[PDB]
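Asker: One structure, pasted below without further comment.
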Amino acid sequence: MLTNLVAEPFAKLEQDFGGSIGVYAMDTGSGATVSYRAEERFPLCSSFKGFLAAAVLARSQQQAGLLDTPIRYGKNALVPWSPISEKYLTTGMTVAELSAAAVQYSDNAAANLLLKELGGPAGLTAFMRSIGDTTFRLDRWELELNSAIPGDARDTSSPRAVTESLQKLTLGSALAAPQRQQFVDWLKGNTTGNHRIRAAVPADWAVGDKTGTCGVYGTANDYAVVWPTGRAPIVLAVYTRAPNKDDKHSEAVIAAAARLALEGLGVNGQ
Ligand SMILES: O=C(O)c1c(F)ccc2c1O[B-](O)(O)[C@@H]1C[C@H]21
Ligand SMILES: *[B@@]1([O])OC2=C([C]=[C]C(F)=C2C([O])=O)[C]2[C][C]21
């Protein structure tokens, strides 16, 4: 009833990109939605790291002092793309610092260390099940989870399930109020998303996001909570893939899809 009240040229955009774009956007005030390939599976890539940090925060509600726990790690933990954890190899970092690094710099070593804390990919999957997400699945660790093989459901979710879970965690009751705001604050401080959803969001609106980039099969993504001034927040997810292993991803296509989603919701932007 409230889905796709205004059609947008997502098909033309994905054809120009040479792949598939999946979009789900939710106006949390009216419940209106924009939906395009929203129930197809796309590889999570690093976008799982936001939900990873939420799962850690959930655990911290029952474990006072979890976030402050210092974690030492060896050089064998430092897999490629670990920009924060490599600078603290000789000192260690706290669980909260590892969570912030995973969210804000997509730190791979931090993500693997936190996955171990939660009981591995099945433990993160169990957390997502506990909030009502039956679509999300994490199956592997960094870096193997980025393979993005066409048709492979491992390490995927759907744009719709990503948006629904993000809403529950950032705006709903899935986390206690202090942990909810900490999750929002980590997302707001993300440094890797300036050319994706944020490029579609006016500078005077608050926004938090988590990006993902698999490095193959034109596969990259971003999800965000957006607070336009004077109205209810918007939650949205934009995922891409492409048929060939050497197909490149496009940040511009993600930003353009985000623009179309906001336009489809009637949210006046840039
Ligand atoms: O490795 C990084 O990407 C990185 C980081 F994650 C946090 C801070 C810095 C980094 O590198 B740089 O831009 O050369 C600079 C000292 C600053
Ligand atoms: B992950 O998918 O996140 C990521 C990587 C490399 C470059 C990026 F821009 C991103 C991202 O989008 O956050 C590697 C670590 C993984």
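We count from 1, first residue shown onward.
When the header is checked for method, it gives X-ray crystallography, 1.3 Å.
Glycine is treated like the rest: Cβ placed from N, Cα and C.
In case it's useful when we look at the structure, here is the feature table from Swiss-Prot:
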- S46: active site, nucleophile (ACT_SITE)
- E144: active site, proton acceptor (ACT_SITE)
- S46, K49, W81, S106, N108, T211, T213: beta-lactam binding site (BINDING)
- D155 to N (Swiss-Prot position 178): Reduces thermal stability of protein (MUTAGEN)
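Can you tell me where each of these features sits in this structure?
Answerer: According to DSSP, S46 (active site, nucleophile) sits within a helical segment. The Cβ of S46 (active site, nucleophile) lies under 8 Å from the Cβ of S106, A111, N146, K210, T211, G212, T213, each of these being in the same chain and 6 or more residues away along the sequence.
Shown in sequence order, the list is empty: the chain has no residue 6+ apart in sequence with a C-beta less than 8 angstroms from the C-beta of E144 (active site, proton acceptor).
Within 10 Å of the Cβ of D155 (mutagenesis position) there are 24 other Cβ atoms, across all protein chains.
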Asker: If one measures from the C-alpha of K49 (beta-lactam binding site) to the C-alpha of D155 (mutagenesis position), what distance in angstrom results, rounded to a whole number?
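Answerer: Distance (Cα to Cα, whole Å): 12 Å.
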Asker: With the Cβ atom as the reference point and anything under 6 Å counting, tell me which of the recorded positions (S46, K49, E144, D155, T211) are near ligand 2.
Answerer: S46, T211
Asker: Within the chain of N108 (beta-lactam binding site), which residues six or more apart in sequence place their C-beta under 8 angstroms from its C-beta?
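Answerer: Correct list: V79, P80, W81, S82, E142, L143.
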Asker: Tell me, how many other CB atoms lie within 10 A of the CB of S106 (beta-lactam binding site), whichever protein chain they belong to?
Answerer: 27
Asker: Would you identify the secondary structure of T213 (beta-lactam binding site) according to DSSP, in three states?
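Answerer: For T213 (beta-lactam binding site) - judged by DSSP and reduced to three states - the answer is strand.
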